[PDB]
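*Asks:* So that we are looking at the same thing, I have put the structure below in structure tokens.
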Amino acid sequence: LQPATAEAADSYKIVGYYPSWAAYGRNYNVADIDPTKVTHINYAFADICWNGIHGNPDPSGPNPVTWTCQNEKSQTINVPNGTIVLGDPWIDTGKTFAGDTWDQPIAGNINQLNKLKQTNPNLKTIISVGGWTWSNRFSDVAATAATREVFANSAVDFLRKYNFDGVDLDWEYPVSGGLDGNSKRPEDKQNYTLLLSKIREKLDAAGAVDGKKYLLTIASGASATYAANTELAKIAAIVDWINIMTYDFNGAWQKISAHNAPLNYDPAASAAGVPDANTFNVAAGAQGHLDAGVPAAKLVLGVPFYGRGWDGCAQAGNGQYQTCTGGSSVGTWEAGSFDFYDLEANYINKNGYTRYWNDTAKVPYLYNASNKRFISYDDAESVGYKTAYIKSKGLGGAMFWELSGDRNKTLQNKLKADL
């Protein structure tokens, strides 16, 4: 091949999440990933040790379980409070896969991520810490110098041991929001910035020693409250980029149906009383970061490779913005949510579900008139509007949750084609 012409686009990021638990019943393994579709993979998740255990027993979350803090062999370790630990040692580093032999330090999903690099040397891997279920100790870590130091040094340790290229903090969320059982403080706003600065300090030193650049990112909330509760301009100066979670704006937890990731404001949503319709859309979320002073190149737009549904929605408006009986009792792996590949096989203009298009919000939805279910989702067309927005605003690229939900690579192919 002739050496290809360089274009500004050559530089968009495509950051795909891989959830560690996909390797269980979902039967979607790291080795199933096509690395050519992404620039970075965020591995979800590592956790934080506190008093020798980790996890979150909050019963309002989907996985109310704790475990001892362990090493890569699933043996209990004694580490200081605030240490980043493997979230699920067995699947992360213990299970063997094709190519593994007895004579290697680690196996599991993480070694398979490193194999994807060997085969696809342009790929970078990033460990994501936290998320919805494991955000309960961030406030405690960020609250004092000593635990910020422990956490930052442990991020270097983890990256070095497991050959990650970077670390990503998914604190959901500083100050307010997230699961009720999360530790929270007003000072989370300033403390988060200092946590990030300390991590950058340690990554800068480690990179100088190790002969490389280590990356630091966060996943941010898209609401105005998140922006008010964080120092986005200061964060942006420290991190390599921010992955904004421009999705989960509406879902099975509310009675009025609406969109998971509407791109633009639809006046009809406000007329319907959809909570926060004015601001709960992708463009408003991204614009809030730009308005705060986040450079566009440091803003990577989150895109969902799943939808959300409701049961018992009236026929009016084809189910859209209607007061339904509740969240959908059906879902691909958990009630209320639908992976895109499942939608492709079983729902989009199939089995009584008819597709409709909201041309203001620029997203599709399904309504089954016989059974009254409504599903908001994203498809190739709506992803195309989201990439058009990325390009128009000069954003850094796209992030998506998550690889196992896009099994046919339909949405990945769209991102690739557009970015």
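Residue numbering in chain A adheres to Swiss-Prot, whereby the residues present occupy positions 33-451 in order.
Going by what the header records, the deposited coordinates were determined by X-ray crystallography, 1.1 Å.
Even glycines carry a Cβ here, placed using N, Cα and C.
Got these off Swiss-Prot a minute ago, pasting:
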- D135, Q136, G162, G163, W164, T165, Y205, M277, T278, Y279, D280, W433: chitin binding site (BINDING)
- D200 to E: No change in activity (MUTAGEN)
- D200 to N: Decrease in activity (MUTAGEN)
- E204 to D or Q: Loss of activity (MUTAGEN)
- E204: active site, proton donor (ACT_SITE)
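Just tell me what is around each of these and how deep it sits.
*Replies:* Within 10 Å of the C-beta atom of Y205 (chitin binding site) sit 26 other C-beta atoms, taking all shown protein chains into account.
Applying an 8 A CB threshold to same-chain residues 6+ apart, the list for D200 (mutagenesis position) reads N74, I158, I159, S160, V161, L248, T249, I250, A251, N275. Under the DSSP three-state reduction, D200 (mutagenesis position) is assigned to strand.
For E204 (mutagenesis position), other Cβ atoms within 10 Å of its Cβ number 22.
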*Asks:* Under 8 Å between C-beta atoms and at least six apart in sequence, can you list the same-chain neighbours of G162 (chitin binding site), or say none if there are none?
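*Replies:* Set apart from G162 (chitin binding site) by at least 6 residues yet with Cβ under 8 Å, we have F77, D79, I80, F170, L201, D202, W203, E204.
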*Asks:* I'd like to know which of the binding-site residues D135, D280 has the most other Cβ atoms within 10 Å of its Cβ.
*Replies:* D280
*Asks:* Under a three-state reduction of DSSP output, how is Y205 (chitin binding site) classified: helix, strand, or coil?
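*Replies:* Where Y205 (chitin binding site) sits, the three-state DSSP reduction gives coil.
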